[PDB]
Amino acid sequence: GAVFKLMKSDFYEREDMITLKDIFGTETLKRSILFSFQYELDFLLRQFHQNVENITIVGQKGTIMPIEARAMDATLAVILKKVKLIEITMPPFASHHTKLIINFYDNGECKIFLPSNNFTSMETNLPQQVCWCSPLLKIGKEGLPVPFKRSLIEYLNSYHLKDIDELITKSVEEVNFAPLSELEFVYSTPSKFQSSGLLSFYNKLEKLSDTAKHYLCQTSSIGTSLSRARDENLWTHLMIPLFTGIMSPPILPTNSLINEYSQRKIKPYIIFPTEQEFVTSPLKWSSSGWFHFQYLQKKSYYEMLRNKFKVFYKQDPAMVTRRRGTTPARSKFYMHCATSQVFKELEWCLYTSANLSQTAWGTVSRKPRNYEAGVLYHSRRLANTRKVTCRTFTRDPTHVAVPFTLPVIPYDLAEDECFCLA
């Protein structure tokens, strides 16, 4: 079936787990189709086997590093001629942020992966990274419609590029998606001809359809206020109020929300590295460059999240492995639990490229500006399960596995601060 794996690192595993080499190094690999935010071609192309026939690369113009002549070698020169580039020119303040791998094998088989890392050496090896791996698919006529397939095809169509239509989508269309009939493909696109991001996801959650309500987000960046005049966070003031029914599509005052959360027993979580977690990371601040929360300008926004919603959670120092310590992860997860043993059984879980920003998600009235993509596990969509099951990789079969500890621990309000890259 589909499985989450923890990306091996050159630093953390010196002498379950996956490498780009496992994904691309297979002798039976015929073609890869790739989507990423950043490409370091000499890092990436060394991952492949000589047998590969085609590598179609979808990327943002200006993010594909070519190989320098002095870095070239005869092997790489061979793989380079197999590469086809599809460059997307993004508007300002917009990112092609999707990570996606579509592999085609000798015998007509297909496999899809959603790695959390971009295809660069340092980002791959320094922060913790995960990879979602699809079950094995086969080129073959299709039976019944598969929501995952249909959504993927919508997503591909939303680029409005002939190269994607012809080189990618036609190929995807030939694959039978039956093994993915339980799961959902959730995406953001800037296309105005296709609904996506938060608005679409909210609607999907409504359609798919007292206790404490836990809502957890793990994100590598945290956006600023949705509003210039008031402190309003995407997770606390919009997404959670929508998911819970506190609000419906046509933002509440902070204090109203705080009373609503108390009355409905809503618990918000955001997992983001503390300043101190870098001290107890084995490569120290080496992975810190990829964790962006710029809260020194509007301090009351930070304090509202930290003190009023008490939203921030950190790793359990007692549960982490020696070799990885408290190194943060660049994966993103959004999950809901309805109840220590919290998050082991979920109502739903989204694993995605999308960070907690309005640029990734859009709002009710604004479309996303990014391309993003992820996979949704929902309890009401499974067959042989009641809930989505989830475990931590820190203890290493469940539906989902996460790089953070379970449980996560509240920030100590006397001591802990969110890592501020400034």
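The numbering of chain A matches Swiss-Prot: 79-93, 101-294, 301-341, 353-441, 450-506, 514-539, in order.
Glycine residues also receive a Cβ, built from the backbone N, Cα and C atoms like all the rest.
Copied from Swiss-Prot, the annotated features are:
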ACT_SITE  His182  active site, nucleophile
BINDING   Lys184, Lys434  substrate binding site
MUTAGEN   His182 to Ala  Loss of activity
What's the straight-line C-alpha distance in angstrom from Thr441 to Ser450, 8 residues unmodelled between? 11
Expressed in whole angstrom, the CA separation of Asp506 and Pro514, which enclose 7 unmodelled residues, is 10
Euclidean Cα distance (Å) for gap endpoints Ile353 and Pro341, 11 residues missing: 11
Where the chain breaks for 7 residues between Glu93 and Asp101, how wide is that break in Å, taking the Cα atoms? 16
The number of other Cβ atoms within 10 Å of the Cβ of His182 (mutagenesis position), counted over all protein chains shown, is 26
Length of the line joining the Cα atoms of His182 (mutagenesis position) and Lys434 (substrate binding site), in Å: 12
Relative to the Cβ of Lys184 (substrate binding site), which residues of the same chain, six or more apart in sequence, are found under 8 Å away? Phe120, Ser121, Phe122, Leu199, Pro200, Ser201, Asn202, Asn203, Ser463, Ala483
Length in angstrom of the chain break flanked by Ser294 and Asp301 (6 residues not modelled, CA to CA): 17
Quick one: what's DSSP say for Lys434 (substrate binding site), helix, strand or coil? strand
So if I draw a 10 Å sphere around the Cβ of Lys434 (substrate binding site), how many other Cβ atoms end up inside it? 23
